[PDB]
Structure formats: structure tokens, C-alpha cells
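Peer 1: First, the structure itself, so that you have it in front of you.
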Amino acid sequence: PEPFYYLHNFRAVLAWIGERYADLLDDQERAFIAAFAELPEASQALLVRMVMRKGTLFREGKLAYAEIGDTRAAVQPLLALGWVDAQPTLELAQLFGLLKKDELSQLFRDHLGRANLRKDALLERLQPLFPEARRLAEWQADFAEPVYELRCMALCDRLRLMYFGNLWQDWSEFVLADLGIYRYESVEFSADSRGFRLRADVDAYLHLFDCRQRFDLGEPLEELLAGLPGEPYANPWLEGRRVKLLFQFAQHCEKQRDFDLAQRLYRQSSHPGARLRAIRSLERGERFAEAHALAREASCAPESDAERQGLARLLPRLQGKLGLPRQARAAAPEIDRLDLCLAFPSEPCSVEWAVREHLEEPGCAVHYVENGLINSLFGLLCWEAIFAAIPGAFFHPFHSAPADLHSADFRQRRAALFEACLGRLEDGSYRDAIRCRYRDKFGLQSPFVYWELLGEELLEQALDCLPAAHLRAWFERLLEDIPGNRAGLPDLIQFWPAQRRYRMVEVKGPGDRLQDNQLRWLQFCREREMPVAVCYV
DNA sequence: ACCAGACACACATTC
DNA sequence: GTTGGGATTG
DNA sequence: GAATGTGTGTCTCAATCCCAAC
Ligand SMILES: [Mn+2]
Ligand SMILES: [Mn+2]
């Protein structure tokens, strides 16, 4: 309805920062917000376009908007302020990004030009010839169009990182929200600001991101570790990311064959499952000695239910290749292992979708829900428990879930609420509770509540067949490890309404063999005498 | 939940 | 001349 | 064939487009 939707939403961000994050701003950055308001309606619009767009540099032909008048006119106030820069200095690398493949051939006609292979390969070709950067006028002085470079991107991304609690979300969040595509729970403005404590937390987040940026963009390890720290962080979720960065770094040291580094690195990170990869890295360096000594420290005090699974695998192999005795390990009994061989030639329909078709009977129906039913059914019961605001949970409106979810204190900071809601599960009114929370909070962008899947018909069936104790067992387990137990469950779930009873079943072809996350789920089920099975084809 | 978990799929190797 | 991935769009 | 690793492919609103693709 409003052509300047992107401008109004951009104003809404700077307005939010002026209100709440006033003291967290700097002298020259306050001047930016003030000066921005003093730009024409057209020049405010033209600026924000170049931000939302991916690139930093912009060919004038690509900045053709109708909301804004003449692009060459509305840009002038930005060129005056220096926020935009005409006649910018750019490299051969980012010159390719602006020009088409055809135009590049004309310019480099008699300067080593062959029948091109690939654009990224052409860049690799003109690296040593034109290493130094120049202005556009210095590459093709004859070139007609002007190119605008955005000088205030660093400033912009700071305001974005402050509005949100991260950088992964972009300005599209406003559009997708206003259009009703993403509907969020209007959590109350309780913790007015846990965006950040001081600027120190921002620069930390920002410089870590720069290393990540300089990693995908190929740069050697010795360069990226020079700026990194050996000392951990104080801010909880910030320390978690630095750690998570070291993890993704160690992966590359193992993807390529340099296990000495990967191994030494995995131990410096307190990331989930990093301890394991340190052992598997030693294993793959003929370091069985220190692989076992470390594996012992894990055996004496594991990291999670998943870690325990890894040790059972690794220990016999290390103990074996060492002089030690091969300590025995455990295995799972294939519960209700049903099999069926149906042969057909053509139709490429989904495998899991086809099994749903076969189990269909006049007495029982089956739904294709891999970790979907129990997740949503949990996220509704403990809905109000999750979206309750702690002093450092929520801050901006467009948030999917409470920020302290991956933190181990997620259950502790809500230990009261979760126990109040879960009380209903063994007590009465677990059906009346879910229903009210189903109708009231429908369609919202909640974690582990897949609305688009859970239909009104399915829900009522599950509530009857799925018993109190089994729901009482499942949900409690998710709370032990939320990031860990969110995945790995039976593809299908069947219900027998008459003599109320259900049964979950994972379906596999011979080409598959189930995963570690699913295996851990089948164990938990057989232990509690939960009707479950595996189906082969 | 920061180009990711989250399913199958495809290779290798070993008691 | 093809076709399809990805920045762009609201 | 069992059970092991590890390495790929797929995909997040949907309709538009243009530029570089084997
Ligand atoms: Mn599945
Ligand atoms: Mn399956």
C-alpha cells in the first residue's frame, strides 16, 4: 500500500536505536542518524536501497527505481555527504562483479583474452597481469555509466546487529512480517534491552564475523589466527560463537589432511561434539596413545547422550590398536523389525509417501511425521513457558525463539514454568491446554511447532492414542538436551482409535541404514515399552 | 539459531 | 542461440 | 552382507528476471 515501505521500516530501526540504544552509540554515528533525516524523501530512499541490496558497489543502470526520481539527481546529497562515492577505486576482482561477461571481453581484447572458460576462472587468469586496483576511468576510460560505492556499509550493519541480536536476519524480516508470511508472538516489551551490554560486545561480535568472512573468502590459517584470541569470552552467547567458529575452522583442518592442527584446535573449543572430533582426529593421526588417554577423560564424564554413543565406537578401536584389552560394548535389539518387498518400475513418488499409502486401512491411519508430531505437541504444551520473557530472552519483535535456547540455562531460567505446564501432562487437562494454545497461537513462527504440518484432524487423534506417560517421558527428554533431541525420530506414526494405541515406524530401503540420532530414539522407546518399530524394503 | 541442521543418497574400510 | 541460479522484488 | 566411518545432494515466502552459464 505504501511505496516507501522499505524506507519507513528503515526509519523504524533507527528510531528503535535512538530510543533504546542511545548510550551505545558513538559521536559520528549519532550524526549519521540525524543527517539521514535531513536528506530528501528520494535520497533517503535511494540510500537504503543500496544497503538492502547485497553488493557494495552499484552500476547506475541497476539502480532504476520509480519511487525515486532521477537516480543521478537523488544520489547527489549522498555524494556530498561522502556516504556514497563516485569514481571509486576497485580491483579487477570486484570489477568483474559489475560488468557482464561480454563487456569484459571487449576491454581485455588484446590484453590476454581467450575463449573464456568460466568467470571465476577468468579472474584467476587476470590475477598477475592487473594485480593493482584502479578507478573505472583507469580500466575503461571510455566507459559511459558511473559506478557508486557505498562507504557507510560498516555503519549500517552495526545498526542492524543492534536491532536484532545477530546478523543472519536482514531487512526483509519487516516485509515478510507486514505481508503476514511470518507472524510472530507479540512477546511483551519486558526486558527492554538485552541487545548488548556495552559497545565492547558489538565490536567482539563484529570482528569474529570478519574472521568468518575472511575464511570462506580463502585466506590461510596463519593469517586468521593472528587476530583471534587464546583467552575465552565473558559474555555467554558470545563465547559460544567464538567456540563455534573454532569448530568450523577445525573442520577444514580435517577436510584437508592436516589432523595435527584440527586435533589441537578441537580441544580449545567447548562446542558440542568437539571433544569427540578431537579423538577421531587423533585416531586419524596414528596417535592412539593420547587418543585413549583423552577418550578416558570422556568415558569418565561424557558430554551428552550422543557423546556416549561415540565412545562405544571409538574405545574398542583404540583399546584394540593399543596394548590394552578390548572392552566390550553394547548393541540395540531390532524392535518389531517388520519387512516388506514391493516391486514396481516407473513411478518416482516419495518412498515414505508410498508406505503411508500401504499402511492405510479402514481401522487405522498413518501420518508422515519425522520428529514433527512430538515437537509441535511439545511446543504447544510448553508454549507459554518458552515465550515468557526473562531479563535476557527477547528484545526485538521479529524473533523466532528465546535467545537463551542453546545455553544450558534454558531449563534452569524457566525451571518454574516448565514444571507448571508439564504438571498438566500427568495431571488432567493436557488436552484442554493444547487445544486453547493451538487455536490462540496458530500460525506463529515458533521453534519446534510446525503448524503447516499439524492439521486439526491429526491433533485430536494423537491426544487419544498417545498416552500421558509416554508424552510425559518424551517432553522431559527434550528438556535434557533441546538442540540434541530435536531431530531423529520415526518417519511415520499410526493410530488405532478403537482400542486406543499407536506405533511409530521409520521406513528405510536397503540403500539406507538409520542414523545415530534415530538409533538413540529407538533405544529410549524400547526402554519405556513404547510401541515402536522399524520397517525395511 | 548465525551456509545450516535434517532427511535420504553416494562412496570407502573392516572385524 | 539456449537454460536455469540467484540477486531482486514486494 | 553387517557395521563402520566420511562425503555428496536436497532445502527454507513466491514470482520475477539476466546474466553467465556444460
Ligand atoms: Mn525421514
Ligand atoms: Mn526413512
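In order, the residues displayed for chain A correspond to 17-553 in Swiss-Prot numbering, which applies throughout.
Heads up, the Cβ atoms here are built off N, Cα and C, so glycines get one too.
Feature list, courtesy of Swiss-Prot:
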MUTAGEN   A:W184 to A  No effect on nuclease activity
MUTAGEN   A:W253 to P  Weak nuclease activity
BINDING   A:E386, A:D507  Mn(2+) 2 binding site
MUTAGEN   A:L421 to R  Strongly decreased nuclease activity
MUTAGEN   A:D507 to A  Loss of nuclease activity
BINDING   A:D507, A:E522, A:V523  Mn(2+) 1 binding site
MUTAGEN   A:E522 to A  Loss of nuclease activity
MUTAGEN   A:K524 to A  Loss of nuclease activity
MUTAGEN   A:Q534 to A  Loss of function
Peer 1: Which recorded positions, if any, among A:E386, A:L421, A:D507, A:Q534 have a Cβ under 6 Å from ligand 1, given in order along the chain?
Peer 2: A:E386, A:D507
Peer 1: Would you find the one among the recorded positions A:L421, A:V523 whose Cβ has the most company, meaning other Cβ atoms within 10 Å?
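Peer 2: Result of the Cβ crowding comparison: A:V523.
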Peer 1: Using other CB atoms within 10 angstroms as the count, which residue among the mutagenesis positions A:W184, A:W253 scores least?
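Peer 2: A:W184, out of the mutagenesis positions A:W184, A:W253, has the fewest neighbouring Cβ atoms within 10 Å.
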Peer 1: Including all protein chains shown, what's the count of other C-beta atoms within 10 A of the C-beta of A:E522 (mutagenesis position)?
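Peer 2: Taking every protein chain into account, the count is 23.
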Peer 1: Between C-alpha atoms, which of these recorded positions comes nearest to A:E522 (mutagenesis position): A:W184, A:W253, A:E386, A:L421?
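Peer 2: So, of the listed recorded positions, the one sitting closest to A:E522 (mutagenesis position) is A:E386.
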Peer 1: Go through A:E386, A:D507, our recorded positions, and report the one whose Cβ sees the most other Cβ atoms within 10 Å.
Peer 2: A:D507
Peer 1: Where does A:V523 (Mn(2+) 1 binding site) sit in the DSSP three-state scheme?
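Peer 2: It is in a strand.
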Peer 1: Relative to ligand 2, which of the recorded positions A:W184, A:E386, A:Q534 have a Cβ found under 6 Å from one of its atoms?
Peer 2: none
Peer 1: Whole-number answer please: how many Å between the C-alpha atoms of A:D507 (mutagenesis position) and A:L421 (mutagenesis position)?
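Peer 2: Distance between the two Cα atoms comes out at 26 Å.
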Peer 1: Ten-angstrom check, please: count other Cβ atoms within 10 Å of the Cβ of A:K524 (mutagenesis position), all chains counted.
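Peer 2: If we count other Cβ atoms within 10 Å of A:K524 (mutagenesis position), we arrive at 17.
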Peer 1: Which residues of the same chain, at least 6 positions away in sequence, have a Cβ lying under 8 Å from the Cβ of A:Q534 (mutagenesis position)?
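Peer 2: Within the chain, A:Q534 (mutagenesis position) has Cβ neighbours under 8 Å at A:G504, A:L505, A:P506, A:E522.
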Peer 1: Going by Cα-Cα distance, which of the recorded positions (A:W184, A:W253, A:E386, A:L421) sits nearest to A:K524 (mutagenesis position)?
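Peer 2: That would be A:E386, nearest by Cα distance.
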Peer 1: On a C-alpha basis, identify the one among A:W184, A:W253, A:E386, A:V523 that is nearest to A:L421 (mutagenesis position); the candidates are the recorded positions.
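Peer 2: Its closest listed neighbour, by Cα, is A:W253.
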